[PDB]
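Inspection log for the structure reproduced underneath, given as C-alpha cells.
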Amino acid sequence: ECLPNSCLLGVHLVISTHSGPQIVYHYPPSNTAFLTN
Amino acid sequence: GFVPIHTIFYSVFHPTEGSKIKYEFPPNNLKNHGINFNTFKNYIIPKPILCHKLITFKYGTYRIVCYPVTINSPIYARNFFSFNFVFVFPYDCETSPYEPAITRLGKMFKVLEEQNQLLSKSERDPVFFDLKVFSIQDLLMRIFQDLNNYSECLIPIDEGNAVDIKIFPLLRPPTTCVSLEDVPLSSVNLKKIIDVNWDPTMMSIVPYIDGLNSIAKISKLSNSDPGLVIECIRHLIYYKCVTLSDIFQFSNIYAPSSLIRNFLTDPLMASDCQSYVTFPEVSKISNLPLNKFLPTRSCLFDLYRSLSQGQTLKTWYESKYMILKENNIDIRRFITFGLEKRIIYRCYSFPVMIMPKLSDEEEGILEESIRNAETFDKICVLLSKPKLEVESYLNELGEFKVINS
Amino acid sequence: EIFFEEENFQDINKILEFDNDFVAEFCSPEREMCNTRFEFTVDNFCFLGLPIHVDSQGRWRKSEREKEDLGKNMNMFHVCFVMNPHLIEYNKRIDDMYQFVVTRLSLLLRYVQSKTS
Amino acid sequence: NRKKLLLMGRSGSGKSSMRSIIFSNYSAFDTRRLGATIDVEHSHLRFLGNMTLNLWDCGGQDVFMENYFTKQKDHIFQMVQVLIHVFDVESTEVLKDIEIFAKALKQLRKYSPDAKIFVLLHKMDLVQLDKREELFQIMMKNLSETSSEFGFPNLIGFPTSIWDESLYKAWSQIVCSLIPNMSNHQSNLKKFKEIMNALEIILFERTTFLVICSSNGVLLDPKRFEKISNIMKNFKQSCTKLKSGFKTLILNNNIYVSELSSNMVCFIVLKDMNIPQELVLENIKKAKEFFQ
Amino acid sequence: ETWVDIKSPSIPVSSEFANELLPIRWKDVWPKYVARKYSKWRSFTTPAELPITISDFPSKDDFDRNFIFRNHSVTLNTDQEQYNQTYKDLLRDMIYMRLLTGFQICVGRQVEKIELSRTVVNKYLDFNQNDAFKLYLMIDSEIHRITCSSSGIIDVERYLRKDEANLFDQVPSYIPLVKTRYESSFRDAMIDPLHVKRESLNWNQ
Amino acid sequence: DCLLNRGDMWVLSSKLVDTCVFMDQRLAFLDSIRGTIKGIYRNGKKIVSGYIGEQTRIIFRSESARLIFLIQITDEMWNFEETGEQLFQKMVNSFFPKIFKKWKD
Ligand SMILES: Nc1nc2c(ncn2[C@@H]2O[C@H](COP(=O)(O)OP(=O)(O)O)[C@@H](O)[C@H]2O)c(=O)[nH]1
Ligand SMILES: [Mg+2]
C-alpha cells in the first residue's frame, strides 16, 4: 500500500523515579472507541 | 514463507518458587543462546489484566510471542494457576501467521484446564492445589518438530483431545475502487476451481468472464445485483486470480507505457505475442477495404510503439490498416495482450464542464455523474448508450471539454 | 479539540481500559530491556518506544529544590508511542515509525537530559 | 513529603493481607481471596493531609527474591525510610528467612543505611497461647543478633496476626516513626489535656484509624490503643451499612469520640461525668483549627 | 405456506422484509419495537414456550377455498353436577384439553374481522363478571371456535384443513441406522422418521 | 425446576390480569411454583414496572428445559476456516465451553 498512513494513537511520558514508575503526561485522553474506529 | 520456530518452552507459576520454565525444547537452548528468564518474567506470567491476551515483545534479536493464561478457582493453591506456552522467533521475520495458532492453543489448553485439570495434575505436585477441599515435554518436542517440518500437526494428548494446528499465509485485502466500467479478467481457469461450497452468485459470474464483459454486463447477464458482483470480484482479487481491466472500444486513446521495453527484455513475451494476436484462419475481417505466415515480432513491436496520447484507435487503425491486414492480426487481441502485459495503457476521457427526450432518472444520474467528474465510460455504462449519444446529450445540456488522461 | 469532546473523552488515570499505574509498570522495563527497542504488543496495540536508562554510574550518556531532587533521583524515562497497524503492515509501520521519529526524538532527549536536565 | 516503605517476606507471609486490612479496607475473612503478588506492587497512600506513603509490596517468592538482590538492587533499596520484613511462624525454612533478611539488611546498609528496620512475626494465631511469647523471644533474639551484625543497632519487633488487634499497633508504631512534628503534636495534646482536664486524650487518623499520639505517651490496659483502633474500624464498617459516615460518639458523657479535623479523630476520656455535652463539643470545635 | 419464494439469491433484500420472515406461531414472543440484536443469547440460555396467543388468522377467501365444517354439542350430565362442576368448569376444562397439543388462542384484528363477517372475542377466562364467552383456537391442522351462553349448551365448530394430495404418501421410505450409547454396532432403526406425524385427534370423544 | 402445562400457563396468565408487576418479583402458583418477572416491555422500552392487561402478550420462558443437539458430522467439519481453525475444533473449543459457562452463570 502506497497510501501514507502513520497509524498513531498517542504518546506517553513514563519516567521511573526511586519511588516507582509513574505516568507524567499522555496527550490524547480519548477512549478506545473513538481512537480505534 | 513461514519462519521456523527457534525455541518452545512451557512456563508455569509455582506458588512457592515462583515463575519458572517447567519444560523447554530444545533443552538448555535459552541459556546457550543468551535468553534469560529473569528479565521478561513479568510479561510471561503477568498480573491478571494482561492475561488472556496475545503478548508479543522483542528481546534482543529474538521476537517472543506468548499467550498467558490464568485460571481462578479455589481448588488451586493461592486461588490461581498461571501457565504460558511461549513461542520464540528471530526478530527479522513475520510472526503474523503463527499468532492465531498460538492464541487458539492457549485457549484450548485453558478450556481443558478448566474442564478436567489436564495441565495442573500433570505436574504430580500437590503444592499446586488447596489440599483442604500425557507428557508435556514430548508434546513440546512434537509441536516444535511438526511445525518446523510440515507446518501441520495432529498431535494426540488424550483419548478425545488433539493439538490440530495448520499455518496459513496472510493475504492482503482487495481493493474497494472497483466499479461498473471495469472488465474483470481471469488469470486462472475458473471452470475447474468451482466446487459445491461456492457462493451462488460467484457460480454465475464465472461463465461470463472473458476479458470483454463489464461488471454491469455480467450483473445483467447473470441476473445479479451489482453489489454482490462487486463483492465476488473482490473475493477473487483477494486470492490473486482476477485482475481488472478496461472496456475495449475503437474510440480509445491507448498509449505506450514505461514497460514497452519488456517486449524486448522478456524472452517469452513476443513468442506468445505472435501466436496470440493471429486469427486461426484467414479471416474475412482481414479482407475488408478501408473505405467502400505468423506476424513478424518486429512488426508487432513497431505496432505497439505506434500508439500515442491523442491518436484514437479509429485514427490509428485507419492510418495503419495494410499492416494489420497482411499480417492477419486481430486488433482487439493485439490491444488486450499489451494491456495484460502492462506495456501499454489507456488514456481515459473526462467530460469536464465549463436528441430523444431522456427520462428523469437518466438526466438525474447524468447530472450526478457530471458533478463527480466521472469518465465517459461510467456514463456510458450507466446510461446504456454509446459515446456519441452521451456527447450529444452533454452538448445539449451545456458546453464541455474532454480531457484525455 | 475532538480529543476533549464529551463522546470522545476518558479519565486521565485510564489509558485504553488500563490504569495509569499498570501502564507505567509494564512500559518500564528492566536494565536488560532498556537502551534498545521496546516493541511490545498486547492485542492490536503496539506499545513502541526507546527507553533511556541511566548506566551503572549516574551518567545519562557517555561522552524550587524538588527539581534537583527529581533530577538526581530519576533513573529512567520512556517515550512510548501507541500504534495500531494492520497485521499485514506491522513490520512496515512500526519499523518506519521507529526509524524516522522515535529514535531521533529519544536520542535528542537523552542528549539534552545529559547536558542540562 | 514522600516516604518509601518496603514490605518484604517469604511467599504466603501475609504482606498483602496487612496492606489490604490496614489500608485498602478489607475484612479478615476477605484476605483468603487475595492472589499472589507478582514482582513489586506499588501503593501510593495518602496519610493525614500532607504525607504520602509509597508502600512497596514485594513478591516474596524465590525467583522474585533472587531477582531483588542481583539486578534490582540499585532500585529497590535506594532512598528507603522503613523496611517491614514479615516472618511466618508456619514456615519450615526459618534459616532461609534469616538469610534472606540478612541479605536485605546488607543491601539496605550498602545503599540507604539511615532506614528503620521493623520485623513482624505474622500468623501467630495457629500456635498455642502458651508458647507465643516464648517463640517470639526466641526468634527475636536471633533476629536482633543478625540485625546488629549488618549495622542497624536497633530492631523493633511485634507479634502480629490478622485475627486480633496487634496489627494495628504494629503498623501505628511503624508509621509514627515517619510522621513529622511529633513533638509539637505531643505538646498541643498535653496542653489540650490540661485545659479540658481529661484523664487521657488519644489522637488518631481518620481513614486508617491508626494511633498517632497520646497524652500520657487506676491501672489501665497497656494494649488499649490497638483495641480502640479495632473497635473504631469495626464501627466504621458497621456505619457504612447506614449509607453514611461516622462523625461523633459519646459514651456515658465521659468518653468523647469526635472528628477533630478532616484527617484526625480525637478520643477524649474526661474525669467528671457532670460536664454537659455542648461545652465539650464547643471546646473540641475550638481546637479544630489549632491542630491544622 | 412454510417458505417464501426468493426469485434469486443474487438480488438483494427489498427494503426490510427480513424482519417479516418470522414464524407466525412464535411471532408473539418478540416485543413490539425492541430490536432482534438483544434476543440472541436468550434463545440459547432460556428457551421460550409456544405462546398462548396467536395474532394471525385466515382471510375470508381462505375459508371458502380449502376447508370443511363439523359441529359439536356438549353439556355435562346430572352425574357430574353432584360435584361442584358447572358449565363454566366444563368450558375451562375443554379449553385446557384443547391446549397441550399445540392449539393457540386467537385474539386480534383478523379474528374480529372474520367474526363480524358472519361480537367480543376473549383471550383469558373470568367466570365472575362475564357469562358468555367466544374465543378461537388455531393450528395448521384445524381451526376451532368455542361459543357459550347461559343455557350451558357449548357449541364447537372445527374447520379442518384438508390435506394436499397425501404428502405423506409421495415421499419414499427412509429407514436410517441408529447407534445408541450402550450399543457397539450400527443397528437398524425401528421407526421411519419421515412417515411419523402428529395425528388429528378425535375431539368429539 | 417445575413442570407447567400449557393450560397451566394459560391459567397463571389469567390470574395475572389487572395486577401490576415489577422486575425480579417472585410470583407463586399453587404455593410451590416459583416465577421471576425478568423483563417488562412497553413501546420498545424496558420499564421497571408495568401493568398487565387483557391484551398483554405474556410469555413463559423456561430456565430448566429439555434440549436436543444435532451435530452434523460432514466433510466440512475437518475443513479449515480463513483464520486457520477447523470447524469441529471451534465447536469443541469455543461453542460448547462458552454455552456451558453461560448456562452455569
Ligand atoms: N490463619 C491465618 N492466615 C493468614 C494470616 N495472615 C495471612 N494469612 C493467609 O495468607 C493468605 C494471603 O496471603 P498473601 O497476603 O497473599 O501473602 P503474600 O503475597 O506473601 O503477602 C490468606 O489466604 C490468609 O489465609 C493470619 O494471621 N492467620
Ligand atoms: Mg503479596
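Chain D is numbered as in Swiss-Prot, which gives 5-221, 236-310 for the residues shown.
Header says: electron microscopy, 3.2 Å.
Keep in mind that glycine also has a Cβ here, set from the backbone N, Cα and C atoms.
For D:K19 (GTP binding site), the Cβ neighbour count at a 10 Å cut-off comes to 26, with all displayed protein chains included. Under the heading GTP binding site, Swiss-Prot lists D:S15, D:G18, D:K19, D:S20, D:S21, D:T35, D:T41, D:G64, D:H126, D:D129, D:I166, citing experimental evidence as support.
One mutagenesis experiment catalogued in Swiss-Prot, D:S20 to L, is accompanied by this note: Sensitive to high hydrostatic pressure. All protein chains shown were included, and the count of other CB atoms within 10 Å of the CB of D:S20 (mutagenesis position) stands at 23.
Within the set of binding-site residues D:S15, D:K19, D:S21, D:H126, D:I166, D:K19 have a CB atom less than 6 Å from some atom of ligand 2.
Under the three-state DSSP scheme, D:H126 (GTP binding site) falls in the strand class. Cβ neighbour count for D:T41 (GTP binding site): 20 (other Cβ atoms within 10 Å of its Cβ, all protein chains included). Nearest by CA distance to D:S20 (mutagenesis position), out of the binding-site residues D:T41, D:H126, D:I166, is D:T41.
Sequence-distant neighbours of D:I166 (GTP binding site): residues of the same chain at least 6 apart with a C-beta under 8 Å from its C-beta are D:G18, D:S21, D:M22, D:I25, D:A32, D:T35, D:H126. Proximity to chain B, taken as a Cβ less than 8 Å from one of its Cβ atoms, holds for D:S15 among the recorded positions D:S15, D:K19, D:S20, D:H126.
According to DSSP, D:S15 (GTP binding site) is assigned to coil rather than to any helix or strand. Those residues noted as binding GTP (D:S15, D:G18, D:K19, D:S20, D:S21, D:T35, D:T41, D:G64, D:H126, D:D129, D:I166) have their most widely separated CA atoms at a distance of 23 Å. All protein chains considered, the CB of D:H126 (GTP binding site) has 26 other CB atoms within 10 Å. A 10 Å cutoff on Cβ-Cβ distances gives D:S15 (GTP binding site) a total of 21 other Cβ atoms nearby, all chains included.
All protein chains shown were included, and the count of other CB atoms within 10 Å of the CB of D:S21 (GTP binding site) stands at 22.
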